[PDB]
Amino acid sequence: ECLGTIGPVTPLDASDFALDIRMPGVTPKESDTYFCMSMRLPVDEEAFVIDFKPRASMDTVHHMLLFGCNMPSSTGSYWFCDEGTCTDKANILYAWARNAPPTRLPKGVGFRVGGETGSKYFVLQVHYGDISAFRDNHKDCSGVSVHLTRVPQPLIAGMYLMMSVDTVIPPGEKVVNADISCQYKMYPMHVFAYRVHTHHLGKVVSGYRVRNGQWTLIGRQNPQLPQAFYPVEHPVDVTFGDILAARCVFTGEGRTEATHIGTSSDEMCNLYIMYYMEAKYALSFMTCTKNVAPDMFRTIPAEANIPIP
């Protein structure tokens, strides 16, 4: 342990405590290695994550992810995240890039963990991007501190994940569109941040809320930037009756054969939409894996198609 003697649980006032989540002194051998560790919640009952503080090496940490899950992919001290992250759904809670904004939780908003439904584990992913072979051993203890409370929060945060699966990229087609769309049928969620995931053929990912045929932008981004959470300037209310619809733009230029949307020889079109909902009607995760309203896309705004290099 990098000499740090901070302690894995720190009590705060009565109902709160901080959870130092830190790599157990690891040593990366190639630039672009993703290391993973897990931390169990110390409480069995329900708690609320209400804040984070990055503790990343200035000199080499590129990216950090924190997820919430019940079954991490390993039980050893640490592992290579290529192996997996969680065996079950890895529910993303926090993201950090060097020089990207970190996006703070709004006041009164907490992620729900523990209890019957809540994630039992945190898994931390630290991407090292920039390494010298003279570092010998080094020993890095990068991670994050997390502020938890058992004071029930009034708004609860969650992740609405949009995923594409029925789309293929014929090689050399300059522009290929992957569209996603599901009906919204829960209580109101209010969208306040978003992240976009795609492999290297992705050009731009956009996400919208369509209400009575009018599209409101949730967020838009080139997915080859640092894949952190970008804040929504004004949070978008999404409501029973509305449709959520995204739109991944790919290229097949330079490619030999058809690329699919399913490993790193595939592609992916993921849009991670981070929301809050009033506590009594809330849920921590939702997913769309379909395109139920494909014809609607002929009327999608023109900004959805314009590149962001």
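Per Swiss-Prot, chain A residues shown: 46-307, 309-355, in order.
Method reported for this entry: X-ray crystallography, 2.4 Å.
Even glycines carry a Cβ here, placed using N, Cα and C.
Here Swiss-Prot flags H107, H108, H172 as Cu(2+) 1 binding site. Under the DSSP three-state reduction, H107 (mutagenesis position) is assigned to strand. All protein chains considered, the CB of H107 (mutagenesis position) has 18 other CB atoms within 10 Å.
According to Swiss-Prot, the feature Cu(2+) 2 binding site maps to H242, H244, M314, an assignment based on experimental evidence. Around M314 (mutagenesis position), the C-beta neighbours below 8 angstroms that are at least 6 residues distant in the chain are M208, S209, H242, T243, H244, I306, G307.
Under mutagenesis, Swiss-Prot gives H107 to A with this note: Impaired Cu(2+)-binding.
Non-local contacts of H108 (mutagenesis position) by the CB criterion (under 8 A, 6+ apart in sequence, same chain) comprise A140, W141, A142, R143, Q170, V171, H172, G174, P271, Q272, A273. Among the sequence features in Swiss-Prot, the mutagenesis site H108 to A is noted as follows: Impaired Cu(2+)-binding; forms a closed conformer in the presence of citrate with a reduced Cu(2+)-Cu(2+) site separation of 4 Angstroms. Abolished peptidylglycine alpha-hydroxylating monooxygenase activity.
Per Swiss-Prot, mutagenesis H172 to A is noted as: Impaired Cu(2+)-binding.
Per Swiss-Prot, mutagenesis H244 to A is noted as: Abolished peptidylglycine alpha-hydroxylating monooxygenase activity. Under the DSSP three-state reduction, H244 (mutagenesis position) is assigned to coil, being neither helix nor strand.
Taken residue by residue with DSSP, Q272 (mutagenesis position) is part of neither helix nor strand, so it is coil. Among the sequence features in Swiss-Prot, the mutagenesis site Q272 to E or A is noted as follows: Induces a fully open peptidylglycine monooxygenase structure with Cu(2+) distances of 14 Angstroms.
In three-state terms derived from DSSP, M314 (mutagenesis position) belongs to neither a helical nor a strand segment and is classed as coil. Under its mutagenesis entries, Swiss-Prot includes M314 to I with the note: Abolished peptidylglycine alpha-hydroxylating monooxygenase activity.
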Cβ-based neighbourhood (8 Å from the centroid) of the Cu(2+) 1 site, residues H107, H108, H172 excluded: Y79, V106, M109, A142, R143, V171, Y173, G174, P271
Residue, out of the recorded positions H172, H242, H244, whose Cβ gathers the largest set of other Cβ atoms within 10 Å: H172
